[PDB]
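Worksheet for the structure shown next.
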Amino acid sequence: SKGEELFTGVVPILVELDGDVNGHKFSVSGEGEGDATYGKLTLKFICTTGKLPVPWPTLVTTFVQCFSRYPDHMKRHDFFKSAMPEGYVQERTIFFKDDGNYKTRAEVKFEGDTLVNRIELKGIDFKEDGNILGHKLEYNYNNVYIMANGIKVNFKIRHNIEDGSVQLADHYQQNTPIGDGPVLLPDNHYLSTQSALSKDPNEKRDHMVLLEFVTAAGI
């Protein structure tokens, strides 16, 4: 694919999000780089408006699956890179069990040699004293199913609650190409991810450091 050659080396990434959750408005800027040869992402996000009004882990999936490692034998199934450089639209609803939902709209595309993820997030029906607005989620993280001029993606995330329980986040996702060029429509398969969240000990702003590795599988 067209797109694939754009990802054979290290690519700079920018993430810009504007959010409103139950009327709590916020913005986040992220920077880092991706190396799809290793399925590797390294990013730092900063809440530029002050304190983030939701837990950082709940925004990880919102904050560039074009950096997934597709094994050679699965190359023909990589939608994400095939849409580049003109990019794709990514929309989700994320349903937090017994709490509210996020709806997101994003565009991911190249701006010059940099891969950019621009997002608008809207959250409604959260509980004031629930796990999200009450900041009861641990600062940690624990398959992503893809089907077929775009893709549909579905998966569950389990966020750890500070009492030892879990807060389920059911994800429903759709992606479509922004340009006219042909894209690769995949056979059913999944992505296997692992994420690690940390803090920069010299950073005083509200922030998250994210290290992720993602590999496509299932074929």
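Note that chain A is numbered according to Swiss-Prot, with residues 2-64, 68-146, 149-154, 159-229 shown in order.
Backbone N, Cα and C atoms are what each Cβ position is placed from, and that goes for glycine too.
In Swiss-Prot this protein carries:
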MUTAGEN   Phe64 to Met  In RSGFP4; increases fluorescence and shifts the major exitation peak to 489-490 nm; when associated with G-65 and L-69
MUTAGEN   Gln69 to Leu  In RSGFP4; increases fluorescence and shifts the major exitation peak to 489-490 nm; when associated with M-64 and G-65
MUTAGEN   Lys79 to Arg  In Topaz; shifts the major emission and exitation peak up to 20 nm; when associated with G-65; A-72 and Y-203
MUTAGEN   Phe99 to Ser  In alphaGFP/cycle 3 GFP; improves folding at 37 degrees Celsius, reduces aggregation at high concentrations, and increases the diffusibility of the protein inside cells; when associated with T-153 and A-163
MUTAGEN   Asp103 to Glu  In mut1.27; shifts fluorescence lifetime from 3.03 to 2.85 ns; when associated with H-145
MUTAGEN   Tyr145 to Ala  In Cerulean; leads to improved quantum yield, a higher extinction coefficient and is 2.5-fold brighter than ECFP; when associated with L-64; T-65; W-66; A-72; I-146; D-148; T-153 and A-163
MUTAGEN   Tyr145 to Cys  In mut1.9; shifts fluorescence lifetime from 3.03 to 2.74 ns
MUTAGEN   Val176 to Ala  In mut2.1; shifts fluorescence lifetime from 3.03 to 2.50 ns; when associated with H-145 and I-198
MUTAGEN   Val193 to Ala  In mut1.5; shifts fluorescence lifetime from 3.03 to 2.72 ns; when associated with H-145
MUTAGEN   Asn198 to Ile  In mut2.1; shifts fluorescence lifetime from 3.03 to 2.50 ns; when associated with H-145 and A-176
MUTAGEN   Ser202 to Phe  In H9; increases fluorescence at 395 nm excitation; when associated with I-203
MUTAGEN   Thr203 to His, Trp or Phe  Results in significantly red-shifted excitation and emission maxima
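Sequence features, as recorded in Swiss-Prot, placed on the structure.
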{"residue": "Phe64", "record": "mutagenesis position", "Cβ within 10 Å": "23"}
{"residue": "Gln69", "record": "mutagenesis position", "Cβ within 10 Å": "24"}
{"residue": "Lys79", "record": "mutagenesis position", "Cβ within 10 Å": "14"}
{"residue": "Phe99", "record": "mutagenesis position", "Cβ within 10 Å": "17"}
{"residue": "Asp103", "record": "mutagenesis position", "Cβ within 10 Å": "18"}
{"residue": "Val176", "record": "mutagenesis position", "Cβ within 10 Å": "16"}
{"residue": "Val193", "record": "mutagenesis position", "Cβ within 10 Å": "25"}
{"residue": "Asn198", "record": "mutagenesis position", "Cβ within 10 Å": "11"}
{"residue": "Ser202", "record": "mutagenesis position", "Cβ within 10 Å": "15"}
{"residue": "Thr203", "record": "mutagenesis position", "Cβ within 10 Å": "20"}
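Gap check: 4 residues are unmodelled from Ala154 to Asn159, and the C-alpha separation across it is 8 Å. For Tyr145 (mutagenesis position), the spatially nearest entry among the mutagenesis positions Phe64, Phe99, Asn198 is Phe64, judged by CA separation. Spatially, by CA atoms, the mutagenesis positions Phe64, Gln69, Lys79, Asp103, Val193 include one closest to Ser202 (mutagenesis position), and that is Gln69. You'll find the Cα of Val176 (mutagenesis position) roughly 13 Å from the Cα of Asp103 (mutagenesis position). With 2 residues not built between them, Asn146 and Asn149 have C-alpha atoms separated by a whole-number distance of 10 Å. A separation of roughly 29 Å, to the nearest angstrom, links the Cα atoms of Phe99 (mutagenesis position) and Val193 (mutagenesis position). The shortest Cα-Cα distance between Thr203 (mutagenesis position) and any of the mutagenesis positions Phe64, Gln69, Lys79, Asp103, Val193 is the one to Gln69. Here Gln69 (mutagenesis position) is positioned 15 angstrom away from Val193 (mutagenesis position), judged by their C-alpha atoms.
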